[PDB]
Amino acid sequence: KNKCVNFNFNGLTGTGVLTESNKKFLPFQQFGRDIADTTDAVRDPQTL
Amino acid sequence: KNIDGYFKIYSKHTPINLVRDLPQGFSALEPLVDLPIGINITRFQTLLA
């Protein structure tokens, strides 16, 4: 956290700054996207 | 719904005050379970109690 990293969240590849989110994801949701279909927030593959 | 073999199913359960056997309004059905079956379906039938 708090660092630029090359992440791979079980296929959701990319590069960015990972940090704890204030939003709420659905019970069956893996990730979410913004208006431009860009990965804005994700859930850990192992942790909820 | 069979989605390329994924027999995805949604669901929702809410209260009602029945008027005409189909109360009107609005809601949203959430995904219940993913089912990677991979089999073709063309008909169905209900199981009544």
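Here chain A follows Swiss-Prot, giving residues 535-582 in order.
Any Cβ shown, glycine's included, is placed from N, Cα and C.
The Cβ of A:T547 (variant position) lies under 8 Å from the Cβ of A:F541, each of these being in the same chain and 6 or more residues away along the sequence. One natural variant named in Swiss-Prot is A:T547 to K, and its note says In strain: Omicron/BA.1.
What Swiss-Prot says about the natural variant A:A570 to D is this: In strain: Alpha/B.1.1.7. In the three-state DSSP assignment, the secondary structure recorded for A:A570 (variant position) is coil.
All chains included, 6 other C-beta atoms sit within 10 angstroms of the C-beta of A:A570 (variant position).
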